[PDB]
Amino acid sequence: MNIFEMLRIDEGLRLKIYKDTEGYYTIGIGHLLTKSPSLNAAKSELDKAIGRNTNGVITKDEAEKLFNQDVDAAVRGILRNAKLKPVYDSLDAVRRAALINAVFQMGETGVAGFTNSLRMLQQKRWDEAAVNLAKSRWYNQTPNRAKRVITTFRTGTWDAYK
Ligand SMILES: [Cl-]
Ligand SMILES: [Cl-]
């Protein structure tokens, strides 16, 4: 089990443009295309990303390539982030996977705002941070995914995923 298999489980794989849980235009493995309501805009963003006239449909290889770029962007944001870097550095390999997940899903700014939970994570107060991570819009909108991620922060194992 690794970050790639993990996110692949949480995001699934779709070869045609689709709408996410928030109603946004997405494609592949959670690759958000635009917050815009226009399918045209979405189509245009996808063609830009792939480098071709896609017609709103991509192939497996293509989805995987976006996915690779996105995981890499995610890690890089955490390391560049003044609030994130430190938490990340202090954690073990599994728990690091869970922070990358959360970022991939909510953006760095987004995760960087969870001030209190970050602090508890850093202090290694597992049960405490889990509860705190639970009091969020994130947990209320996507309860099952959040449950999995939070369980990973709490335990330090892949149990929620096996
Ligand atoms: Cl892109
Ligand atoms: Cl969910």
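Including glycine, each Cβ sits where the backbone N, Cα and C put it.
In the three-state DSSP reading, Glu11 (mutagenesis position) counts as helix. Within 10 Å of the C-beta of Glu11 (mutagenesis position) there are 20 other C-beta atoms, taking all protein chains into account. Quoted from Swiss-Prot, the note on the mutagenesis of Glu11 to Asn is: Loss of 84% of enzymatic activity.
Residues annotated as active site, proton donor/acceptor in Swiss-Prot: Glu11 (among others).
All protein chains included, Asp20 (mutagenesis position) registers 13 other Cβ atoms within 10 Å of its own Cβ. Quoted from Swiss-Prot, the note attached to the mutagenesis of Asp20 to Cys states: Nearly no effet on specific enzymatic activity.
The active site, proton donor/acceptor feature in Swiss-Prot is assigned to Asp20 (among others).
Among the mutagenesis experiments that Swiss-Prot reports, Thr26 to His is described with the note: Facilitates transglycosylation more effectively than hydrolysis; covalently bound substrate. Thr26 (mutagenesis position) falls within a strand when secondary structure is assigned with DSSP. Listed in sequence order, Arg14, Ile17, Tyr18, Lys19, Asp20, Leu32, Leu33 are the same-chain residues six or more apart from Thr26 (mutagenesis position) with CB atoms under 8 A from its CB.
Here Swiss-Prot flags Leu32, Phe104, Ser117, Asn132 as substrate binding site. DSSP assigns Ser117 (substrate binding site) to a helical segment in the three-state reduction.
Counting only same-chain residues six or more apart in sequence, the Cβ atoms lying under 8 angstroms from the Cβ of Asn132 (mutagenesis position) belong to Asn116, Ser117, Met120. Where Swiss-Prot documents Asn132 to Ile as a mutagenesis experiment, the accompanying text is: 5-fold decrease in enzymatic activity.
Sequence-distant neighbours of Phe104 (substrate binding site) (same chain, 6+ residues apart, CB-CB distance under 8 A): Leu7, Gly30, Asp70, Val71, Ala74. In the three-state DSSP classification, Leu32 (substrate binding site) falls within a strand.
Its Cβ taken as reference, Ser117 (substrate binding site) is surrounded by 24 other Cβ atoms within 10 Å in the chains shown. Taking every pair among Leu32, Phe104, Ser117, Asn132, the residues listed as contacting substrate, the largest Cα to Cα separation comes to 27 Å.
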